[PDB]
Amino acid sequence: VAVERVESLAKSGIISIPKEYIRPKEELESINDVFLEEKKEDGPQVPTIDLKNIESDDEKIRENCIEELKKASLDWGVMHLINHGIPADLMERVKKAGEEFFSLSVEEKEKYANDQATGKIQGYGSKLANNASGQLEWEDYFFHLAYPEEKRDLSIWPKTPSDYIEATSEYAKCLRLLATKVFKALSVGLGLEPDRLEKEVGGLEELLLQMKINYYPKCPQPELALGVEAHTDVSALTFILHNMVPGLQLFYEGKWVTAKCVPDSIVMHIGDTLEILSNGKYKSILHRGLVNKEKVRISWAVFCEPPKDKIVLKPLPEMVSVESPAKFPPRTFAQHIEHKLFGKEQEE
Ligand SMILES: O=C1C[C@@H](c2ccc(O)cc2)Oc2cc(O)cc(O)c21
Ligand SMILES: O=C(O)CCC(=O)C(=O)O
Ligand SMILES: [Fe+2]
């Protein structure tokens, strides 16, 4: 076996990328210059959602917020969050600590290398081919469980930079509170009791927050490749930071919309797990990630997910009728992931 990193391929002095990184000729049609795509204000754009009044003591103004967030969720299922209560300073500590880890040599990152053949999923990694097409994506990553503190294996966290562990686990901490509030509003928006969605996905007890730093090296032929493939997140909610480089695209009314770079904001996705519980009301949107020649892109995605086995996920009884039956049969989290894999496995 051989290990190989996109970061290495990027610094090897290649003018054309390998065959495995080129998208199918059908998919190449839709890939354009991310920078030009960033300069278009024509057509649908991702909503920006202001969360200032999400817990507001004036019910008139709290309710307002809940409606914008609901509408945003029913429509797009993705949005830029502003005024979300996470310190701007703390967001910078996290990005700085992640930029520093990735600026170590590959050889020093390899010390944290994951090992999927032995079930070591946490760590420094790069996505291996997983069906008959050998397709790879133009990214390396760092993945670990983040919250709750008691479930973390800190021995896989970067010790250099020194501020990595503290920054990340205060961010997670802060993210869990935000998630509680979001779940609260989503719950109300749907008409349920306010605690509901959080306990259906696991509560404080069982809900997991996974951190994945997506590291997109510069790419010499960016318009042939993807950073991350077209997919929906399996999560209940995903929160994303990035280094103000464009690349996120959303598949919205039949076309690929590019996200803009809003400073001090957080991309939040509605994920499959909420879509299932809500019977398709809230949308787990399809999305992907483009690379470029000029700039390293980095994003920090935190996936708030249920326990893999323990909770049988399915549409809520409140959320089904004769007039609108269950759109999804019951599956555990792990089963849901497998059904998706199984589906995609069918190349040939
Ligand atoms: O979209 C993904 C990527 C995935 C993942 C990446 C790397 C790895 O080594 C293992 C898993 O983790 C997740 C976990 C979530 O609940 C929800 C998600 O949507 C995802
Ligand atoms: O890097 C990004 O902005 C996209 C991240 C993404 O879709 C993922 O990590 O699941
Ligand atoms: Fe995603």
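Numbering of chain A is taken from Swiss-Prot, so the residues present carry the numbers 2-349, in order.
Determination method: X-ray crystallography, 2.2 Å.
Including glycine, each Cβ sits where the backbone N, Cα and C put it.
Experimental mutagenesis at this site is recorded by Swiss-Prot as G78 to E, annotated: In tt11-2; no accumulation of anthocyanin. In Swiss-Prot, the entry for mutagenesis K128 to A states: Retains two-third of the original activity. The structure shown retains the original residue. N131 to A or D appears in Swiss-Prot as a mutagenesis experiment; the accompanying note says: Retains two-third of the original activity. Under the heading of mutagenesis, Swiss-Prot lists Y142 to H and annotates it as follows: Retains two-third of the original activity. The substrate binding site annotation in Swiss-Prot covers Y142, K213, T233, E306, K341 and is backed by experimental evidence. Residues annotated as domain 'Fe2OG dioxygenase' in Swiss-Prot: 208-307. Residues annotated as 2-oxoglutarate binding site in Swiss-Prot, with experimental evidence given as evidence: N215, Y216, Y217, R298, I299, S300. Quoted from Swiss-Prot, the note attached to the mutagenesis of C220 to Y states: In tt17; no accumulation of anthocyanin. Under the heading of mutagenesis, Swiss-Prot lists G228 to D and annotates it as follows: In tds4-1; no accumulation of anthocyanin. Mutagenesis annotation in Swiss-Prot: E230 to Q, described as Retains one half of the original activity; the structure shown retains the original residue. Annotation source Swiss-Prot lists Fe cation binding site at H232, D234, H288, citing experimental evidence.
Counting only residues at least six positions away in the same chain, the Cβ atoms of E140, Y142, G228, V229, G290, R298, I299, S300, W301, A302 sit under 8 Å from the Cβ of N215 (2-oxoglutarate binding site). Ligand 3 lies under 6 Å from the Cβ of none of the recorded positions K213, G228, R298. Taking Cβ-Cβ distances under 8 Å and a sequence separation of 6 or more, the neighbours of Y217 (2-oxoglutarate binding site) in its chain are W139, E140, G228, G248, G290, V292, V297, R298, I299, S300. For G78 (mutagenesis position), the number of other Cβ atoms no farther than 10 Å from its own Cβ, over all displayed protein chains, is 24. In this structure, the recorded positions that sit close to ligand 2, with a C-beta under 6 angstroms from any of its atoms, are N215, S300, chosen from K128, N215, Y216, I299, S300, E306.
Per-site Cβ counts within 10 Å over the recorded positions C220, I299 peak at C220. Highlighted here would be the recorded positions (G228, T233, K341) whose C-beta falls below 6 Å from ligand 1, but none qualifies.
Listed in chain order, the residues near the Fe cation site other than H232, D234, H288 are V229, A231, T233, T239, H270, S285, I286, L287, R289, each with its Cβ within 8 Å of the site Cβ centroid. Comparing the binding-site residues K213, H288 by how many other C-beta atoms lie within 10 angstroms of each C-beta, the top residue is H288.
The separation of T233 (substrate binding site) from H288 (Fe cation binding site), Cα to Cα, is 6 Å. Helix, strand and coil residue tallies for the domain 'Fe2OG dioxygenase' (208-307), in that order: 9 helix, 45 strand, 46 coil [DSSP].
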